[PDB]
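Have a look at this one.
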There are 4 protein chains.
Amino acid sequence: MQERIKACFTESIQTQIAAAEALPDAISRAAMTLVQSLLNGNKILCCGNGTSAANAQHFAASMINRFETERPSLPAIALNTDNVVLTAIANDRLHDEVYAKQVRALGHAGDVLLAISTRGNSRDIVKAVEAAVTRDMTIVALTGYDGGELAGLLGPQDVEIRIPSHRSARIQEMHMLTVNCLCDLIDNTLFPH
Amino acid sequence: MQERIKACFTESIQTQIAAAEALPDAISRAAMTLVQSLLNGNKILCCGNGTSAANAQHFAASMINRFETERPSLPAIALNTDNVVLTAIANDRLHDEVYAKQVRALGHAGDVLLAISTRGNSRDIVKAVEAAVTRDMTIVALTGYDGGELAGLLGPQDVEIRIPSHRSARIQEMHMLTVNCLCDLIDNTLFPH
Amino acid sequence: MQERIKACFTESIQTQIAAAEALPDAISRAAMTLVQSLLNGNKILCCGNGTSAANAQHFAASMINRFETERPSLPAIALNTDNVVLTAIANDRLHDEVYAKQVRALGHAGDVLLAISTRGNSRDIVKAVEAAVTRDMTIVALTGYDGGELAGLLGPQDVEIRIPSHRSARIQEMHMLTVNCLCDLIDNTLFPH
Amino acid sequence: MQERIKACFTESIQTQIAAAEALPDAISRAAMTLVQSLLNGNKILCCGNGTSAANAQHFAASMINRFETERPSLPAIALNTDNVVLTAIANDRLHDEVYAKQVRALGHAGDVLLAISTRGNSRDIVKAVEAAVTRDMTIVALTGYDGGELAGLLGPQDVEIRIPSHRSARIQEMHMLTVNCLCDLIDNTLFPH
């Protein structure tokens, strides 16, 4: 078990070191996008499945409540939290529209869709991006592996932060760190402390 | 048990009959308020605690997904669904602002806050209403008993639908029916045919 | 709008009157089943989609927290609340196993599955019942319309409470009342006040 | 922003390196505790607030659905997911027992309570641990800083995994990694091949 645990931490450390070198520019661009949207009075809609759903909620809470400093609640909403809405939509033929329906209903031009997916192929995530585009929203996608379908649906004004890894557990861990570095940048820019 | 069950249904029926006579006007006014907000491109924020939280989600899902008629998703969000955001806020001295923080962040002038409480005294609901007013939002309050503190915060443009009952179970049931008649009216007014 | 609202309340009142005459025996049996399971130290797993998910949570909260009197927390769990688990399972080919997986993992002989469905045809609900049977659990199904597939999967020791209605909104309202009369019976039998 | 992002990743990496040296033994002990409980037919109750709530759900979903290997659903439940139950409890004077009430109702001797808190002081977490001990449950606590009040409640059979850090963001990231290494061990021990 000891060896296994060490190998676990080592793979993580190696992934983070690889990421620290390759992701700074994308993370900075993503932060600029989020900050500008917020400054313009827009909101951030977030979505993800499974662990990615949890990472989306972590971003939402960091904005709505706080990350590390006392400042006003910032407008961010996770679209993977209302179990009534979710199980009701999935209780249909077009079950992959769970996120798309919410984006179409709530999204406004200037808003940002924070999409989180380890593999980037989930149909509900893809449809959410399609819906965001129909609402003139910008996309920030946290991905892994090869980016999947999601990476191929982003325009020049959108930002992909692809973790350099092909192991879901490591990618999800890196997504949490990514969200945290993003939150640190948002608050340092808008509410330094 | 037979008699008890019959007394249970009897109380419900008597309450519904009393409500049918006294609530149509208020329900109609609330429907007009909700319809007007939606037509103006605004959204409906909803909140409640416990069973009232469930009632809030039912309204949100009926808007976001659908009620009965086939039409586009309407913008409604329940503020009592993101467990990460909620437990994060209630993790400190600020438990009473679980809803207020979300209203501060998301509420825009013209939006509506659908507040649901059987007694109308819960501090977090009172504060959500207070915050909504600060954001130039109209309030539609579903209450019971004497309306509580919530009732005292409403202005000429807000609408209170106070179930004539002093038993939370009956009030909660009447709130679901109320929400359902409101959904029927919203859909009949916006998408008739 | 006034007339529409009145017709809404009238349909509800008529449904409740029809139910008060036809459901007492089934509700009593369901209550006996739930009480006996609890007395034997077992638990109640609950599941439903959409509004039914909300009704399931209402039962869970009434047991875990309280209904109307102060007594110990009773073991009831809604299987439609963990959004991470839900969106992760649905993020697969066997998406209809969202509830079944949880029942197989958590269910023990003697436990009860409280299944709520307006039409009784949802595949995830059907699979949850199949799983409960594999765990020697008893079933209490709150249904509507003709009972759908669900009604045809119940044995002699299981209990179906079929609302005499073919209108989802009315059925869901009646399910809440049914849960409340059930909770009143559970507490009157175990903790009278 | 570039430098800030790099300092962000650097702190994470340094923390992971420190943790790799000091936590293997504790993680191994925790894994053995979790595996033993599961083998005995027991379940794992999980709880946390905010981001720790998200981490708790990740562990629960990895057990209930799956982590990486194809095997049966394992019994784990996060106590911070039913928003109706949570808001119902926190609707009164009893907000600090949101988790304790669930543990009282559901906990059996032999079960394990996976408690997650960066500081280990939150009253609702302390009370959940207190209640778990009352139900003869073993405790696996994921903490940070100095372990807080939580650390002081642990006995010889419980396991504390205290991340060597004084920054909640880093601790939360390390908790996800910790949970992932634990899941890997559980699956390697129970379903190797």
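Cβ atoms here come from the backbone N, Cα and C positions, even for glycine.
These came from Swiss-Prot, pasted as-is:
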{"type": "MUTAGEN", "residues": "C:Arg71 to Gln", "note": "Reduces affinity for DnaA. Strongly reduces DnaA-dependent DNA synthesis"}
{"type": "MUTAGEN", "residues": "C:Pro72 to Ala or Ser", "note": "Strongly reduces affinity for DnaA. Reduces DnaA-dependent DNA synthesis"}
{"type": "MUTAGEN", "residues": "C:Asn83 to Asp", "note": "Abolishes association of homodimers into homotetramers. Reduces affinity for DnaA. Strongly reduces DnaA-dependent DNA synthesis"}
{"type": "MUTAGEN", "residues": "C:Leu190 to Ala or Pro", "note": "Abolishes interaction with DnaA. Strongly reduces DnaA-dependent DNA synthesis"}
Using a Cβ-Cβ cut-off under 8 angstroms and a sequence gap of six or more, which residues of the chain neighbour C:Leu190 (mutagenesis position)?
C:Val35, C:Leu38, C:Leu39, C:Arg71
What three-state class does DSSP give C:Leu190 (mutagenesis position)?
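Where C:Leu190 (mutagenesis position) sits, the three-state DSSP reduction gives helix.
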Compute the C-alpha separation of C:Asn83 (mutagenesis position) from C:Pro72 (mutagenesis position), stating it in Å without decimals.
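Cα-Cα distance, C:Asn83 (mutagenesis position) to C:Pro72 (mutagenesis position): 27 Å.
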Listing the mutagenesis positions C:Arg71, C:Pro72, C:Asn83, C:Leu190, which lie under 8 Å (Cβ to Cβ) from chain A?
C:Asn83
For C:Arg71 (mutagenesis position), just give me the three-state DSSP call.
coil
Give the residue from the mutagenesis positions C:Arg71, C:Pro72, C:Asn83 that has the most other Cβ atoms within 10 Å of its Cβ, counting over every protein chain displayed.
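Comparing the mutagenesis positions C:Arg71, C:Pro72, C:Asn83, the most crowded Cβ belongs to C:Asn83.
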For chain D, give the subset of the mutagenesis positions C:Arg71, C:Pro72, C:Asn83, C:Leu190 whose C-beta is less than 8 angstroms from one of that chain's C-beta atoms, in sequence order, otherwise 'none'.
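Listed mutagenesis positions meeting the cut-off: C:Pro72, C:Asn83.
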